[PDB]
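Undergrad: Here it is, the structure, as structure tokens.
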Amino acid sequence: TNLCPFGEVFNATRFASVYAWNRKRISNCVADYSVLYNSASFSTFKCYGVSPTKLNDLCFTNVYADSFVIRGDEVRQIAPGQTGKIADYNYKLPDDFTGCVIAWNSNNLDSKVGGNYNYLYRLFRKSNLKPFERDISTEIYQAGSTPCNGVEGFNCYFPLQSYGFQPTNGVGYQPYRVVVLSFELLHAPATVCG
Amino acid sequence: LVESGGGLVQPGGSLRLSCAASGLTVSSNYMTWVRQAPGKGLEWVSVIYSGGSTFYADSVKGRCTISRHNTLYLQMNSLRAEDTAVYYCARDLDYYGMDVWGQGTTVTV
Amino acid sequence: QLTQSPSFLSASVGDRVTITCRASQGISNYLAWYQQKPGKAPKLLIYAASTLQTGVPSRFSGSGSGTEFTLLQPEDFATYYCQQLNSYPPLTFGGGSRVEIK
Ligand SMILES: *[C@@H]1O[C@H](CO)[C@@H](O)[C@H](O)[C@H]1NC(C)=O
């Protein structure tokens, strides 16, 4: 019984920034979601399919993990229909969502003494992302009528902007690790069961 | 720079205000609406995103922001007592702050 | 959260004054400093710490759950505001100490 690898997602070392969220696929194995759920060491565990129990006994053809780190006050953005920086320009869910979201505080692990500047989000973007899209483009933003062509300055800003995760910040500002486990069901051998 | 709009009207009448860009088009910037009551600090009554999503405050939660091309609009029906104040345009750089503002304009019940 | 700033200050001309605002619990980079001269739309001064274009004589910042700025030139008979940056639903402003010169 080759258990599906989840210890290499939730127990990973370096979650990528929210604009370059680490996507992984799970297939051709079995996973015990219930043991992860009943761990209780998770801040939020919100499911938009079925409850943690009954999702074990519904075999699926693929399970996509999407891992990153965001701010506490913006965790409440990660759900279909929400709007904001994350929900528009960094990681947008669809309104037909199946799967669910698992998030927990990682203050100590991810906060530096003076606040780590490793993480980023696309603060500037013309149009919001389509659902599940990715956009890692690092071109300087085109703010208004006049271009500047790669010279960072007025009316054209480097869209990516960092996080000041000081180890003293308010809990709404301390980083939280987030993983979206999106199930999917297709016309194929369902190789992810319980 | 920017531009002002209509002034004092009746109570709970269809209040409306407008704004205009000067050298920076309104399709790509976090446009705003900030309100200062006469004899009070500042507020924040609306923000309009580049993608189109809008946000309002607790008070004046029924306000309707808008965007088009470069004639920014804000509207409201329940022009209650708090509506008597001055309002300002501003483009936001959420890490760099409320940048250049309009001249602002006043309205009263 | 809520932000509380100092009261009004009566200062002497050509003297460096200091204003401060303490935040509820933790901001550490998300505070901006603004100038409102009476009858005029307010003008920003300060990012987390940096300064934009003009206030070179009135730039100072020390932000960790309680920030403070330091500004002198007798053309500062106006009011100073602190706006906390990323609280997306409310864009809460400070109590806004005003300075007079004497
Ligand atoms: C991560 O490791 C801890 C202890 O080693 C364990 O309690 C937890 O279940 C692990 N998580 C996963 C997803 O394997």
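Using the numbering of Swiss-Prot, the residues shown for chain A are 333-526, in order.
Recorded method for this deposit: electron microscopy, 4.2 Å.
Backbone N, Cα and C atoms are what each Cβ position is placed from, and that goes for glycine too.
Dumping what Swiss-Prot says about this protein:
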- A:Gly339 to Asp: In strain: Omicron/BA.1, Omicron/BA.2, Omicron/BA.2.12.1, Omicron/BA.4, Omicron/BA.5, Omicron/BQ.1.1 (VARIANT)
- A:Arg346 to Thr: In strain: Omicron/BQ.1.1, Omicron/XBB.1.5, Omicron/EG.5.1 (VARIANT)
- A:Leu368 to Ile: In strain: Omicron/XBB.1.5, Omicron/EG.5.1 (VARIANT)
- A:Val445 to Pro: In strain: Omicron/XBB.1.5, Omicron/EG.5.1 (VARIANT)
- A:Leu452 to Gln: In strain: Omicron/BA.2.12.1 (VARIANT)
- A:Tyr453 to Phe: Decreased HLA binding to NF9 epitope. Increased binding affinity to human ACE2 (MUTAGEN)
- A:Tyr453 to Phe: In strain: B.1.1.298 (VARIANT)
- A:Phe490 to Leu: Increased resistance to neutralizing antibodies and human covalescent sera neutralization (MUTAGEN)
- A:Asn501 to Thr: Reduced host ACE2-binding affinity in vitro (MUTAGEN)
Undergrad: Using other CB atoms within 10 angstroms as the count, which residue among the mutagenesis positions A:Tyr453, A:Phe490 scores least?
TA: A:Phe490
Undergrad: Looking at the recorded positions listed here (A:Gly339, A:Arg346, A:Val445, A:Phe490, A:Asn501), whose Cα lies nearest to that of A:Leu452 (variant position)?
TA: A:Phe490
Undergrad: If you check the recorded positions A:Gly339, A:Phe490, A:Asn501 one by one, which have a CB less than 6 Å away from any atom of ligand 1?
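TA: With ligand 1 as the reference and 6 Å as the Cβ limit, the list reads A:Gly339.
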Undergrad: Taking every protein chain in this structure into account, which of the recorded positions A:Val445, A:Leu452, A:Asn501 has the most other Cβ atoms within 10 Å of its Cβ?
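TA: That would be A:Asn501, with the highest Cβ count within 10 Å.
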Undergrad: Nearest to A:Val445 (variant position) in three-dimensional space, by Cα, is which of the recorded positions A:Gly339, A:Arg346, A:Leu368, A:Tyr453, A:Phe490?
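TA: Given the candidates A:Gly339, A:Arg346, A:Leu368, A:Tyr453, A:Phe490, the nearest one is A:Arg346.
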Undergrad: Give the number of CB atoms, excluding that of A:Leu368 (variant position) itself, located within 10 Å of its CB.
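TA: Other Cβ atoms found within 10 Å: 17.
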Undergrad: Relative to the Cβ position of A:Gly339 (variant position), how many further Cβ atoms are located within 10 Å?
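TA: Around the Cβ of A:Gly339 (variant position), 10 other Cβ atoms lie within 10 Å.
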Undergrad: Using DSSP, would you call A:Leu452 (variant position) helix, strand or coil?
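TA: Note: A:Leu452 (variant position) is in a strand by DSSP.
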